[PDB]
Amino acid sequence: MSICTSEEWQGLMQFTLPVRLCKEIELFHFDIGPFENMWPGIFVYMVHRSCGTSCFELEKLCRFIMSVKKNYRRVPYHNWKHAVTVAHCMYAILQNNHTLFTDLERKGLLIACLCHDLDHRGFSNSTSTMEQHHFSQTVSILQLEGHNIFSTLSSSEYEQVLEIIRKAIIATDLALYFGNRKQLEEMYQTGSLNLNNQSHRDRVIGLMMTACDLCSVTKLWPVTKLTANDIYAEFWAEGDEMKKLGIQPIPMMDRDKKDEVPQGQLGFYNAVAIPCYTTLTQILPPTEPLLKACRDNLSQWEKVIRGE
Ligand SMILES: Cc1cc2nccc(-c3ccc(Cl)cc3)n2n1
Ligand SMILES: [Mg+2]
Ligand SMILES: [Zn+2]
């Protein structure tokens, strides 16, 4: 577990978000992309507005942030950018559903989002091992000196957020998303979905985690495009690691077959992304704008495929 300098955590402490972004950042389609030096700042901002300025000692919280930063790796996609992008989408979901989520949930979900791919190497998991590792990394960072941002909580408050965070992180394993979303489909339609049921809560939170994880598909077209190149630059670098031992990479992880990508995107939107946001919109109607953006980008990929 690496840790931040004093100057890193102190630098975050003096950050103020510039005002011109104050409305942007509440938008589901907000792109953090242009603002690299602000990304830790942005996360402080979001925590402050979702959970309140007096929810974590500023000090330990900046300590936590800058250190989580240093346990991400400088790979194309599963890096610090993605963790802040994921966090932000969760912030937007929290903001438009405020009355449904407990304080304990709101703090745990933002932190878990930030930590969701901790120490990702960029190579494919190809049971939920990666996610269980991510959660363990999160425990390590928490255990560190001056780093336990939950110190001001009770024994059962603590032993409960840790659990909200474990479940959240695990839920980011797309293999589990399918059965969970199916499960949620059934419940909702039978009318048997109970938010007062803790196990049902966990299911919905699962879907939220997926919806955040994948939120690159819900940005503006110019942004959605550039971000596809980032994910793909990792499949390909892994496929190269296949080639280097004469192995054939599956055709997604071969950068020779580069013009496969828009069809791959369309497939993925149809099989994975649209259902995800579809169901989420149904359980949480204020997240509609994610579904709309996803559809808009689906429609763009068709045009590339049809050569327009
Ligand atoms: C955000 C984004 C765009 C995209 N395109 C193709 C494939 C995937 C993908 C993502 C996660 C997993 Cl586990 C598997 C595949 N993704 N993810
Ligand atoms: Mg992950
Ligand atoms: Zn992720």
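Please read every residue number as a count from 1 along the shown chain.
Quick check of the header: X-ray crystallography, 2.4 Å.
Even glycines carry a Cβ here, placed using N, Cα and C.
Database features (Swiss-Prot):
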{"type": "ACT_SITE", "residues": "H78", "note": "active site, proton donor"}
{"type": "BINDING", "residues": "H78, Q265", "note": "3',5'-cyclic GMP binding site"}
{"type": "BINDING", "residues": "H82, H116, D117, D213", "note": "divalent metal cation 1 binding site"}
{"type": "MUTAGEN", "residues": "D117 to A (Swiss-Prot position 830)", "note": "Loss of activity and of zinc binding"}
{"type": "MUTAGEN", "residues": "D117 to N (Swiss-Prot position 830)", "note": "Reduces activity 1000-fold"}
{"type": "BINDING", "residues": "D117", "note": "divalent metal cation 2 binding site"}
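Proximity of the recorded positions (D117, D213, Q265) to ligand 3: a Cβ under 6 Å from the molecule is found for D117, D213. When Cβ neighbours within 10 Å are tallied across all protein chains shown, the highest count among the recorded positions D117, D213 belongs to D117. Here the binding-site residues are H82, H116; the one with the fewest Cβ atoms within 10 Å of its Cβ is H82. For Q265 (3',5'-cyclic GMP binding site), the nearest neighbour among the listed recorded positions (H78, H82, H116, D117, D213), judged by C-alpha distance, is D213.
Each residue contributes its Cα atom, and for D213 (divalent metal cation 1 binding site) and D117 (mutagenesis position) these two points are 10 Å apart. Its Cβ placed at the centre, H78 (active site, proton donor) has 22 other Cβ atoms within 10 Å. Those same-chain residues not listed among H82, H116, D117, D213 yet with C-beta within 8 angstroms of the centroid of the divalent metal cation 1 site C-beta atoms are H78, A83, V86, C113, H120, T172, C212. Screening the recorded positions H78, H82, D213, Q265 for a C-beta under 6 A from any atom of ligand 2 leaves none. There are 24 other Cβ atoms within 10 Å of the Cβ belonging to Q265 (3',5'-cyclic GMP binding site). If you look at the deposited chain, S126 and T127 flank 14 residues with no coordinates, and their C-alpha atoms are 10 Å apart. On a Cα basis, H78 (active site, proton donor) lies 10 Å away from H116 (divalent metal cation 1 binding site). Taking CA atoms as the reference points, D117 (mutagenesis position) and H78 (active site, proton donor) are 7 Å apart. Mapped onto three states, the DSSP output places the residue listed as 'active site, proton donor' in coil.
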